[PDB]
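Heads up, the thing below is written out as structure tokens.
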Amino acid sequence: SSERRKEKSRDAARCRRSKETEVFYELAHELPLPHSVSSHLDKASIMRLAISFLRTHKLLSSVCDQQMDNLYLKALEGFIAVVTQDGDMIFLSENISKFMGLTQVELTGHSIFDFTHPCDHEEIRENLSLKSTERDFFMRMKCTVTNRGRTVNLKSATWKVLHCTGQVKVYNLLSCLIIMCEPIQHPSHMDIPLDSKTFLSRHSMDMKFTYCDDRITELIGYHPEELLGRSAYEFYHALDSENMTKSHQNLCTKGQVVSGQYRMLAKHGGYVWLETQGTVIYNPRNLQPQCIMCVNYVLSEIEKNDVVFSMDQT
Amino acid sequence: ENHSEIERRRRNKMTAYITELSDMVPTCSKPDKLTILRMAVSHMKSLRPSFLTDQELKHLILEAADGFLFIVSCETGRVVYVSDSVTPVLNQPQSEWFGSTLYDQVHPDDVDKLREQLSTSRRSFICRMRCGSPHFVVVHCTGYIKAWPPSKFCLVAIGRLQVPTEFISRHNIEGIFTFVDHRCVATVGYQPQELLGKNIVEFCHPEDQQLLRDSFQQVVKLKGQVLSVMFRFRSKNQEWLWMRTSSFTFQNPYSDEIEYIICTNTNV
DNA sequence: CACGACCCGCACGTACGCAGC
DNA sequence: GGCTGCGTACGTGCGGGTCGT
């Protein structure tokens with residue numbers, strides 16, 4: 001009798017297995033993917049993608065001129081990403097594979113904390129949570145694209161800094177953080193041409209000029225030699241020192257930062273507006289930082305040029 | 001790590017996935033695994049290659065970026081199309097953008113930059129554009145140069161909307177003004193040039209000089225904390241004014257050395 | 001780009017442990 | 001106690017992975 005039971009408990013399980021494995025591949029085609037890709041997905045991936053798709057549809061059901069809609073994605077410098085309050089990436093733009101190299105299917109449904117640097121987890125957790133529905137922060141996220149444009153295995157993944165901007169929306173409570181991530185380009189490898197209102201500069205780790213482009217002579221009036229060795233914190237308009245301190249902290253801790261809009265006092269009085277883009281240069285012998293590199297955008301002409309603010313202007 | 005532990009972790013993960021799916025499917029809202037899978041399979045046929053359509057993607061992009069789309073020809077900068085979201089952004093109806101040129105819509109100082117940017121595949125710049133009912137706002141443009149209709153080139157870009165009784169002054173560790181905001185002209189009456197290079201004490205009433213010196217010695221030692229002090233100040237009109245100065249050293253974020261002491265002097 | 005070198009993942013088989021007509 | 005459905009734990013086998021001299 002025990003034998004017969006064991007012989008009728010080794011048969012039911014086979015049928016159950018067969019039915020489960022068949023239903024799972026029944027559920028793999030209904031996903032919105034090409035049949036070839038969906039025919040080779042493991043069971044965990046199928047479950048993940050199905051849950052993410054249902055969640056996203058539930059979202060757009062609460063959120064919800066047809067020939068020009070396809071230009072929106074290509075007209076963007078970056079990719080979209082929807083993250084729930086628990087860190088689950090429930091959608092990612094298809095052009096993600098061009099910025100990081102990880103396809104959408106490889107990411108969709110995974111927890112965000114797995115693909116970001118551990119030191120930044122607290123920041124992301126603070127941002128995702130409704131503590132202002134707007135959000136703006138920097139984070140590091142794994143990138144498998146090499147500088148030459150190749151792709152490498154996840155184990156050889158480097159860290160890429162993404163400027164995240166967006167807002168958190170509450171749906172009648174499910175809080176989903178919608179962000180548009182913009183990779184900040186290395187000053188070395190720049191493909192976008194530079195306007196006439198731009199001048200390059202280099203700094204030591206304490207923000208003391210070590211080289212400035214000659215075009216600063218035309219744009220602001222300072223000679224390149226007058227700035228070498230003088231702290232860049234002396235020239236910021238005192239009302240922007242706090243913002244620039246925050247930007248410097250982020251630049252040192254994370255490697256790259258895009259500054260706000262500040263004011264750099266000009267030679268003969270008055271100040272011009274600026275935006276800057278910072279990038280740390282690492283020494284590959286010891287991985288120790290060497291010198292900050294910057295790209296400066298001048299936004300306007302010298303304002304209040306009859307005024308004297310600092311001693312260096314007299 | 002033992003194989004059995006890894007297998008048990010996988011089992012727990014799969015059970016969590018199944019529970020989530022059972023919660024998600026309206027019909028299930030507990031059946032076994034097989035029934036849940038079958039119900040999900042049937043449900044996903046009442047919906048529905050891309051995860052999201054184009055209109056939904058546009059909805060998400062507008063919810064994330066708060067911007068608008070516009071197409072402008074290279075040769076003359078003539079607007080060839082502008083989405084209906086330009087109105088909420090720049091309070092300007094579509095009729096004011098159609099037929100016009102891009103240059104008419106930007107601040108006069110940005111015209112050279114824009115003409116250099118549109119000259120002849122990606123493009124990215126920052127320019128100010130006029131607001132309707134001149135007030136200007138800073139907008140960051142991202143787009144690319146392509147042939148059109150789908151020299152015949154046009155830039156497809158999406159504009160993202162980039163987001164007195166007191167005066168601020170700096171000092172060295174001895175008290176010499178190194179930066180004085182222009183509000184000093186109204187607050188105390190001296191021109192900014194009148195104060196640069198002179199110790200703050202020289203303007204202080206003699207009896208309260210010692211308190212000011214003690215405060216300047218204390219704030220350099222507190223090393224980060226604020227320190228408020230009230231003293232009489234000699235104005236340009238030789239009138240003694242009560243003023244309050246809140247000061248705290250500024251320490252370089254990397255070397256932690258002192259750069260300068262910043263004080264926010266307020267007229268009481 | 002090879003081939004044993006494995007090491008890691010995954011999927012299946014078998015059986016053990018519980019309700020219940 | 002039968003024998004049925006159902007879920008969970010351990011071991012084994014296979015293909016695709018990565019080193020290495």
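Please read every residue number as a count from 1 along the shown chain.
Positions of Cβ are set from backbone N, Cα and C atoms, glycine also.
One mutagenesis experiment catalogued in Swiss-Prot, B:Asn2 to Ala (Swiss-Prot position 93), is accompanied by this note: Diminishes DNA interaction. DSSP gives B:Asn2 (mutagenesis position) a coil state; it is part of no helix or strand. In sequence order, the list of same-chain residues 6 or more apart from B:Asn2 (mutagenesis position) whose Cβ falls under 8 Å from its Cβ is empty.
Its own atom aside, the Cβ of B:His3 (mutagenesis position) has 7 Cβ atoms within 10 angstroms in the protein chains shown. The mutagenesis experiment B:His3 to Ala (Swiss-Prot position 94) is recorded by Swiss-Prot, whose note states: Severely diminishes DNA interaction.
In sequence order, no residues are near B:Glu7 (mutagenesis position), counting only same-chain partners six or more apart with C-beta under 8 A. Under the heading of mutagenesis, Swiss-Prot lists B:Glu7 to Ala (Swiss-Prot position 98) and annotates it as follows: Severely diminishes DNA interaction.
Record note (Swiss-Prot) on the mutagenesis of B:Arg8 to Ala (Swiss-Prot position 99): Diminishes DNA interaction. Counting only same-chain residues six or more apart in sequence, none has a Cβ lying under 8 angstroms from the Cβ of B:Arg8 (mutagenesis position).
Here the residue is the original one, while Swiss-Prot reports the published mutagenesis B:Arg10 to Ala (Swiss-Prot position 101) with the comment Severely diminishes DNA interaction. In three-state terms derived from DSSP, B:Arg10 (mutagenesis position) belongs to a helical segment.
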B:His3 (mutagenesis position) and B:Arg10 (mutagenesis position), distance between Cα atoms, whole Å: 11
Length in angstrom of the chain break flanked by B:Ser29 and B:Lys30 (4 residues not modelled, CA to CA): 8
Chain break of 15 residues - Cα distance B:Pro150 to B:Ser151 (Å, rounded to integer): 14
